[PDB]
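Engineer: The structure's right below; bear with me while I get my questions together.
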Amino acid sequence: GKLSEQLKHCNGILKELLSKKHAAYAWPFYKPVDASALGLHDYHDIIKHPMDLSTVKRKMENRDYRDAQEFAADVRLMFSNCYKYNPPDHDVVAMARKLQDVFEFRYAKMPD
Ligand SMILES: CNC(=O)c1cc(C(=O)N[C@H]2[C@@H]3COC[C@@H]32)cc2c1OC[C@H]2c1cccc2[nH]ccc12
C-alpha cells in the first residue's frame, strides 16, 4: 500500500541520517540529550518534548509511525528543540541545519 511505501522511504531517510556519510554533523542527534552530563540544568524546562534519532529508530522498529507525516513531525521536533535551546552561533545549530538539509531534500522525494 501507499502508507507502507511512504514509510519505507522514511526508513531509508532514517538509515541515511544514521550512516557514516553524515556522522560528522549527525552525531549530536544519535541519542537523547543527556542534560545532567552536559550541565544543561534548564534543558527539560525549555524542551517539553525531547526527541533524537535513536527514539525515531525505536518508534519505526516498533511500527509506532502510522504515516510519513508522523515520522517527519518527530524528525522536525528534534531539529526545532535544537533551534529553541541552543544559541544560533553554536556548532550544534550549524550541524542541525546541515542534517535538516539532508532530511528535507530527501523527504521532498517522497513517492506519491
Ligand atoms: C541535540 N544536542 C544538543 O542540543 C547539544 C547541546 C549542547 C550544549 O552544550 N548546548 C548549550 C549551549 C550554550 O548554553 C546553552 C546551550 C551540547 C551538546 C549537544 O549535543 C552534543 C553535545 C556536544 C558536546 C561536545 C561538542 C559538541 N559540538 C556540538 C554539540 C556538542
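Here chain A follows Swiss-Prot, giving residues 344-455 in order.
This deposition comes from X-ray crystallography, 1.3 Å.
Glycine residues also receive a Cβ, built from the backbone N, Cα and C atoms like all the rest.
For reference, Swiss-Prot lists these features for the protein:
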type    : residues  : note
DOMAIN  : 344-453   : domain 'Bromo 2'
MUTAGEN : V376 to A : Abolished binding to histone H4 acetylated at 'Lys-12' (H4K12ac)
MUTAGEN : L381 to A : Reduced binding to histone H4 acetylated at 'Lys-12' (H4K12ac)
MUTAGEN : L383 to A : Reduced binding to histone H4 acetylated at 'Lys-12' (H4K12ac)
MUTAGEN : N429 to A : Abolished binding to histone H4 acetylated at 'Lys-12' (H4K12ac)
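Map the listed features onto the structure and describe their local environment.
Structural biologist: Around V376 (mutagenesis position), the same-chain residues six or more apart in sequence whose CB sits under 8 Å from its CB are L383, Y386, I390, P393, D395, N424, listed in sequence order. Taken residue by residue with DSSP, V376 (mutagenesis position) is part of neither helix nor strand, so it is coil.
The DSSP secondary structure for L381 (mutagenesis position) is helix.
If you take the C-beta of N429 (mutagenesis position) and look for same-chain residues 6 or more apart in sequence within under 8 angstroms, you find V435, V436, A439. Annotation note: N429 (mutagenesis position) sits in a coil segment as assigned by DSSP.
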Engineer: Could you work out which of the mutagenesis positions (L381, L383) has its C-beta surrounded by the smallest number of other C-beta atoms within 10 A?
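Structural biologist: Among the mutagenesis positions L381, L383, the lowest count of other Cβ atoms within 10 Å belongs to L381.
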